[PDB]
Amino acid sequence: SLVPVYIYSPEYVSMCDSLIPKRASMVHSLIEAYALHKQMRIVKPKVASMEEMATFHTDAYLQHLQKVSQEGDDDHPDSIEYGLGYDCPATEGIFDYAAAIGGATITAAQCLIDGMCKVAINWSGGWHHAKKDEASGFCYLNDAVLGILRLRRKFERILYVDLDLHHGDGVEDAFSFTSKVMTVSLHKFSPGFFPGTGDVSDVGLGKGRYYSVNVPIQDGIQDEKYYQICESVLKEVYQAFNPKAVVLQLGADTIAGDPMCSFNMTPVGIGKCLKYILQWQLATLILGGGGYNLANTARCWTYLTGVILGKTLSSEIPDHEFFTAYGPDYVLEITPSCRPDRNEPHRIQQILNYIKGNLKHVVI
Ligand SMILES: CC(/C=C/C(=O)NO)=C\[C@@H](C)C(=O)c1ccc(N(C)C)cc1
Ligand SMILES: CC(/C=C/C(=O)NO)=C\[C@@H](C)C(=O)c1ccc(N(C)C)cc1
Ligand SMILES: [K+]
Ligand SMILES: [K+]
Ligand SMILES: [Zn+2]
């Protein structure tokens with residue numbers, strides 16, 4: 001105990017990048033290269049069963065994933081009806097892949113419930129876009145939702161924090177009408193930017209009003225600003241909501257160098273957000289997500305695992321399998337691009353206040 005659970009397994013990693021460039025392997029490989037796995041408790045992930053996946057997804061949709069997984073993106077009549085397309089490729093293995101991811105996250109939640117640790121990690125998870133009966137944005141199964149549902153079998157109030165560049169709409173929609181789970185997401189909100197939801201006036205509905213928190217941010221934000229913002233909101237959510245457990249997806253598609261070319265963050269900035277949450281001392285389920293500069297994604301998460309362990313890593317990338325992927329420079333640190341931060345300090349303030357306000361109506 002008191003020692004972090006690391007959901008991994010050579011078979012689990014093979015499955016994650018078995019469709020979608022091999023990224024799971026690079027992440028684990030860099031963590032292993034830093035010997036971080038020796039400081040954690042490695043736990044083999046179970047594979048989610050239909051019942052478990054049905055906790056959120058409809059069987060009609062789950063069955064479709066099987067069908068397609070077994071055959072292919074062939075001219076199937078119901079594929080469009082279920083989100084499969086360019087954004088969410090129909091392929092062989094799709095159902096198995098989802099099931100492994102869903103199980104990994106459910107397994108991590110189990111570890112947290114069983115008191116086996118205070119932090120459980122699943123870097124291959126965090127696919128927050130999936131809907132109950134529809135695929136979206138590379139998410140076939142919403143593992144985060146399944147983890148949250150699993151945690152509730154033990155924790156009264158769950159706080160979901162999504163730091164992916166994209167709005168965590170799949171997760172938000174799932175708990176839109178409840179106050180048992182609060183979703184907070186910092187993301188890019190601009191015309192035509194996927195998924196198109198998450199404006200700041202998006203606060204939830206019914207008993208869920210004010211239990212959905214969204215922070216729209218513009219291109220080029222850097223560590224300092226981000227942390228100011230994120231810490232501002234979190235401090236207020238912790239006071240107003242009083243979570244007993246935390247699910248945190250840390251997609252790296254916000255990091256400088258990403259093909260998404262939106263935010264201008266470094267892993268140190270995200271790591272500060274992570275330390276803040278860790279400080280709370282609550283059961284925490286860490287998830288991955290976006291991140292499409294593979295080498296950059298692994299650099300980031302390897303650094304965050306270090307943060308979790310409270311360990312300092314060396315700037316120099318250790319030699320290992322995918323070593324040549326680490327740049328002219330082969331270092332851990334990432335350098336923010338020379339792009340402007342179009343986040344007007346005034347609007348950011350209007351947002352913080354608007355959120356502070358809505359969090360006022362929260363009383364447990
Ligand atoms: C999103 C993108 C490029 C964006 C871009 O170029 N924007 O400008 C490329 C895809 C093919 C990709 O790399 C990927 C990697 C891992 C993954 N999972 C681990 C599920 C799913 C997809
Ligand atoms: C949906 C998304 C990111 C989601 C995310 O990060 N969720 O966390 C990115 C889209 C806009 C994209 O750029 C793209 C590029 C290539 C591609 N194929 C080659 C199949 C499919 C999609
Ligand atoms: K987000
Ligand atoms: K909610
Ligand atoms: Zn994303």
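First residue shown is number 1, and so on along the chain.
So how was this one determined? The header says X-ray crystallography, 2.5 Å.
The backbone N, Cα and C atoms fix where each Cβ goes, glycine too.
Per Swiss-Prot, active site, proton acceptor is recorded for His129. Summarising the annotation, Swiss-Prot assigns substrate binding site to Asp87, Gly137, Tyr292. As annotated by Swiss-Prot, divalent metal cation binding site applies to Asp164, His166, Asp253. Quoting Swiss-Prot on the mutagenesis of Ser25 to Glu (Swiss-Prot position 39): Decreases the deacetylase activity. Experimental mutagenesis is annotated in Swiss-Prot for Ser25 to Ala (Swiss-Prot position 39), with the remark: Enhances the deacetylase activity. Among the mutagenesis entries in Swiss-Prot is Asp87 to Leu (Swiss-Prot position 101), noted as: Complete loss of catalytical activity. Looking at Swiss-Prot, the entry for mutagenesis of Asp87 to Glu (Swiss-Prot position 101) says: Partial loss of catalytical activity. One mutagenesis experiment catalogued in Swiss-Prot, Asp87 to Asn (Swiss-Prot position 101), is accompanied by this note: Almost complete loss of catalytical activity. One mutagenesis experiment catalogued in Swiss-Prot, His129 to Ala (Swiss-Prot position 143), is accompanied by this note: Loss of catalytic activity.
Structural mapping of features recorded in Swiss-Prot.
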residue	record	contacts (Cβ under 8 Å, 6+ apart)
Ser25	mutagenesis position	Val13, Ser14, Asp17, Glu321, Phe322
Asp87	mutagenesis position	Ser136, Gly137, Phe138
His129	mutagenesis position	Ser136, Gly137, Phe138, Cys139, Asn142, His166, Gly168, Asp169, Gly170, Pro195
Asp164	divalent metal cation binding site	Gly126, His128, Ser185, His187, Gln249, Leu250, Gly251, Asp253, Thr254, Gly289, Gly290
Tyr292	substrate binding site	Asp253, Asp258, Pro259, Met260
Euclidean Cα distance (Å) for gap endpoints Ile20 and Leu19, 2 residues missing: 6
Can you give the largest Cα to Cα distance in Å, as a whole number, for the residues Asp87, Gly137, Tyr292 that bind substrate in the record? 14
With the substrate site defined by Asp87, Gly137, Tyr292, which remaining residues of that chain have Cβ atoms positioned within 8 Å of the Cβ centroid? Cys88, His129, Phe138, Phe194, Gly290
May I have the list of same-chain residues other than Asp164, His166, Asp253 whose Cβ is within 8 Å of the Cβ centroid of the recorded divalent metal cation site, in sequence order? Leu165, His187, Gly251, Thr254, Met260, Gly289, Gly290, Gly291
Neighbourhood of ligand 1 - recorded positions from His129, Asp164, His166 with Cβ under 6 Å: none
Judged by the number of other CB atoms within 10 angstroms, which among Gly137, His166, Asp253 is the least packed of the binding-site residues? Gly137
Do you know which of the recorded positions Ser25, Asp87, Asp164 end up with C-beta under 6 Å from ligand 3? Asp164
